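Right, one structure below, let's go through it.
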Amino acid sequence: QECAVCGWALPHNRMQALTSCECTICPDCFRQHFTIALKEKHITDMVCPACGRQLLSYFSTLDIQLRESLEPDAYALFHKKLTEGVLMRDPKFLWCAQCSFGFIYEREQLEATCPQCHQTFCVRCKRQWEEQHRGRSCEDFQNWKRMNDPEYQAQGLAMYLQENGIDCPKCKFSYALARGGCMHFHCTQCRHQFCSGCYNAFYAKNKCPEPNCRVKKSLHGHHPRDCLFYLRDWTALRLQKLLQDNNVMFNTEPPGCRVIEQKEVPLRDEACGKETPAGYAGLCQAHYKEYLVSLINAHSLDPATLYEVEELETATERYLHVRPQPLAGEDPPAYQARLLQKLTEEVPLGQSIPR
Amino acid sequence: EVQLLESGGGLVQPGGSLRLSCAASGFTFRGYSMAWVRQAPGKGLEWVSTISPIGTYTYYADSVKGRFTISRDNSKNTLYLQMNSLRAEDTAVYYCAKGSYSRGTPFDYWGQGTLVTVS
Amino acid sequence: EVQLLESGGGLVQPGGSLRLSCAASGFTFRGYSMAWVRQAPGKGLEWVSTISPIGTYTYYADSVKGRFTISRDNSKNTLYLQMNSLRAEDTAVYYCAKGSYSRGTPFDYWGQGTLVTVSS
Ligand SMILES: */C(=C\C(=O)c1c(F)cc(-c2cn[nH]c2)cc1F)c1cc(-c2cnn(C)c2)ccc1C(=O)O
Ligand SMILES: [Cl-]
Ligand SMILES: [Cl-]
Ligand SMILES: [Zn+2]
Ligand SMILES: [Zn+2]
Ligand SMILES: [Zn+2]
Ligand SMILES: [Zn+2]
Ligand SMILES: [Zn+2]
Ligand SMILES: [Zn+2]
Ligand SMILES: [Zn+2]
Ligand SMILES: [Zn+2]
């Protein structure tokens, strides 16, 4: 146990074990040899000072020990010559996601082993390497991990409702929250009050510009006929009937309500905890209806296709501002067909509803 | 959004004990490595320790390898750092970092930090 | 001693553009990476982008890819940050930072920072 260039007797942990040749060099001689090789000699002269030692990944391993036992100015020239004489560009520096160690990696493979934690990771997505990722894109791999994380599927449809964010229509801030039972949403960043289902504005007192509105002196909004503001009053069975008639599948069984809400604190995360009835996919009643309405909105299903005459007359006075009147010779089917025809032609679905 | 809230720093005589916390939110805590870093007055940022996602692996700097102990609680979404036998050169602002899977950095988020002084 | 000075911050209308600067001194500018980090209201530090010593590789956080462009001019020891399509969530104090190769520290020093706010 002694330095191979000066003979100084030191323990093994007092010297530097050169990885390429395992010739132990004391700290001072290791330092002084490699600076004069950088100061007066060329990059090819960075050979070991003890032994004799075209695979030049030796610079990647030497860069580690050079970073430790060298001055910053001398370590800067080593990088300068490495790019000005070997690489014609900066070296690719990789950070290990599991141990936070930085190292130069200039190899062929997509997998890279950390010289510290000795774990292998993909150079693109920086996730830990597995045999499943071989031959697959990183997008395919991390989705296979999400499709195999027991704690992720245990949350159930709560993750689906949170994936559908609430985007503020004016400040565009994204909130990874479920809409819940109440449609009113106040954005912390811009103080905008809007409906979380149709993204229309909640007008204050005497600020509503819509014509023929009879509640202008009150806080309110105007919602399309397919917004959750209205479809929340439908029963789960009738919401499912609109889905079944268009061959849209929906969950009834799970594949307190675990849908994450926000708790007011001097905001904390808190589960819904409401009763999860049978046939509601383990969700709350309001959160299950939100789940069905999102399916309805995604496929742009028209709830007016299930309207009866009284509902069609209410919709005609609301969105067309004309009290309908049956014409002579019409039966209930014809009167219903005419009102449904005019509504679907003149009043579209939610133009701002997230689909 | 992502938020890291450190707490537990203050004044403590040399040789004492101090336990720091870092409550995390806005991301899957159990899926990322966490770490502690510090910055002494008039000096550069220094890495202290890093812990693996579920806690099977811990890495420490040579100056704190046996004196400090990093730990996490995925059920509580909080990272801990137990500091024992604090020396004079431990006075620094302590940040908790969130490991990143993005190219170009080992961490993508740092907290506000807590000041720690030793007498 | 390392010294960094940011400049260019201000009030920006939503969707506008802005270019930040950083003058460095006290160290060899060519021999280190440079990075931008930002402090959102009530938060700590969020990594924004990183550039290699001579600009060979440029990295970005996912929330700024395609909108932000990092560049440097080693001839004047200056770091630049071009910011396009600024949104309200980009409101933060942007800090200039000097990179490092040491373990666990992608940067060791960061400046005083310049404030950038996006109106609603
Ligand atoms: C929602 C809060 C609220 O009290 C409320 C409901 F949770 C549910 C209904 C409802 C369900 N089916 N038909 C009606 C109505 C209801 F009022 C809410 C709050 C606000 C509001 C006004 N000012 N602030 C500060 C909040 C407006 C509208 C609604 C809403 O209709 O969802
Ligand atoms: Cl996540
Ligand atoms: Cl990287
Ligand atoms: Zn020697
Ligand atoms: Zn040798
Ligand atoms: Zn590693
Ligand atoms: Zn990958
Ligand atoms: Zn907003
Ligand atoms: Zn609405
Ligand atoms: Zn109105
Ligand atoms: Zn619920």
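Note that chain A is numbered according to Swiss-Prot, with residues 697-749, 757-958, 968-978, 981-1069 shown in order.
If you're wondering, the header gives X-ray crystallography, 2.5 Å.
Every residue, even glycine, has its Cβ placed from backbone N, Cα and C.
Among the features that Swiss-Prot reports, active site is placed at A:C885, with the record citing sequence analysis. DSSP assigns A:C885 (mutagenesis position) to coil, not to a helix or a strand.
Its Cβ taken as reference, A:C802 (Zn(2+) 3 binding site) is surrounded by 24 other Cβ atoms within 10 Å in the chains shown. As annotated by Swiss-Prot, Zn(2+) 3 binding site applies to A:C799, A:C802, A:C817, A:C820.
Annotation comment: Swiss-Prot describes A:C825, A:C828, A:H836, A:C841 as Zn(2+) 4 binding site, evidence class sequence analysis. Reduced to three states, the DSSP call for A:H836 (Zn(2+) 4 binding site) is coil. Sequence-distant neighbours of A:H836 (Zn(2+) 4 binding site) (same chain, 6+ residues apart, CB-CB distance under 8 A): A:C825, A:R830, A:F844.
Here Swiss-Prot flags A:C898, A:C901, A:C916, A:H925 as Zn(2+) 6 binding site. The number of other Cβ atoms within 10 Å of the Cβ belonging to A:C898 (Zn(2+) 6 binding site), over all protein chains shown, comes to 25.
Within 10 Å of the C-beta of A:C699 (mutagenesis position) there are 21 other C-beta atoms, taking all protein chains into account. When secondary structure is read from DSSP and collapsed to three states, A:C699 (mutagenesis position) falls in the coil class. Where Swiss-Prot documents A:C699 to S as a mutagenesis experiment, the accompanying text is: Abolishes polyubiquitination activity of LUBAC; when associated with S-702.
Under the heading of mutagenesis, Swiss-Prot lists A:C702 to S and annotates it as follows: Abolishes polyubiquitination activity of LUBAC; when associated with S-699.
Recorded in Swiss-Prot as a mutagenesis result, A:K735 to R carries the remark: Reduced ubiquitination; when associated with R-783 and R-875. DSSP gives A:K735 (mutagenesis position) a helix state. Same-chain residues at least 6 positions away in sequence with a Cβ under 8 Å from that of A:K735 (mutagenesis position) are, in sequence order, A:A777, A:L780.
In three-state terms derived from DSSP, A:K783 (mutagenesis position) belongs to a helical segment. Swiss-Prot documents A:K783 to R as a published mutagenesis change and attaches the note Reduced ubiquitination; when associated with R-735 and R-875.
Here Swiss-Prot notes a mutagenesis experiment, A:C871 to S, with the remark: Abolishes polyubiquitination activity of LUBAC; when associated with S-874. Residues near A:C871 (mutagenesis position) in space but far in sequence (CB under 8 A, at least 6 apart, same chain), listed by position: A:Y878, A:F888, A:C890, A:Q892, A:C893, A:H895, A:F897.
For A:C874 to S, Swiss-Prot lists a mutagenesis experiment annotated as follows: Abolishes polyubiquitination activity of LUBAC; when associated with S-871. For A:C874 (mutagenesis position), the Cβ neighbour count at a 10 Å cut-off comes to 19, with all displayed protein chains included.
Mutagenesis annotation in Swiss-Prot: A:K875 to R, described as Reduced ubiquitination; when associated with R-735 and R-783; the structure shown retains the original residue. A coil conformation is recorded for A:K875 (mutagenesis position) in the three-state DSSP classification, outside any helix or strand. Around A:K875 (mutagenesis position), there are no C-beta neighbours below 8 angstroms that are at least 6 residues distant in the chain.
Taking Cβ-Cβ distances under 8 Å and a sequence separation of 6 or more, A:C885 (mutagenesis position) has no neighbours in its chain. According to Swiss-Prot, the mutagenesis experiment A:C885 to A carries the following note: Abolished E3 ubiquitin-protein ligase activity and ability to promote formation of the bacterial ubiquitin coat; when associated with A-935 and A-983.
For A:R935 to A, Swiss-Prot lists a mutagenesis experiment annotated as follows: Abolished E3 ubiquitin-protein ligase activity and ability to promote formation of the bacterial ubiquitin coat; when associated with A-885 and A-983. Spatially close to A:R935 (mutagenesis position) yet at least six residues away along the chain are A:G884, A:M886, A:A1000, A:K1003, A:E1004, A:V1007, judged by Cβ distances under 8 angstroms. In this structure, A:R935 (mutagenesis position) belongs to neither helix nor strand by DSSP; it is coil.
A:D983 (mutagenesis position) counts 13 other C-beta atoms within 10 Å of its own C-beta, drawing on all protein chains shown. DSSP classifies A:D983 (mutagenesis position) as strand under the three-state reduction. Swiss-Prot lists A:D983 to A among its mutagenesis entries, and the accompanying note reads: Abolished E3 ubiquitin-protein ligase activity and ability to promote formation of the bacterial ubiquitin coat; when associated with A-885 and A-935.
The shortest Cα-Cα distance from A:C901 (Zn(2+) 6 binding site) to any of the recorded positions (A:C702, A:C828, A:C874) is found for A:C874. The two recorded residues, A:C699 (mutagenesis position) and A:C817 (Zn(2+) 3 binding site), have Cα atoms 28 Å apart.
Contact annotation for chain C: of the listed recorded positions (A:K735, A:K783, A:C820, A:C874, A:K875), A:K783, A:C874, A:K875 place their CB atoms under 8 A from a CB atom of that chain.
Chain tracing stops at A:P978 and picks up again at A:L981, leaving 2 residues unmodelled; the C-alpha atoms of these two are 8 Å apart.
Proximity to ligand 1 at the level of Cβ atoms, with a cut-off under 6 angstroms, picks out A:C885 from the recorded positions A:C702, A:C820, A:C885.
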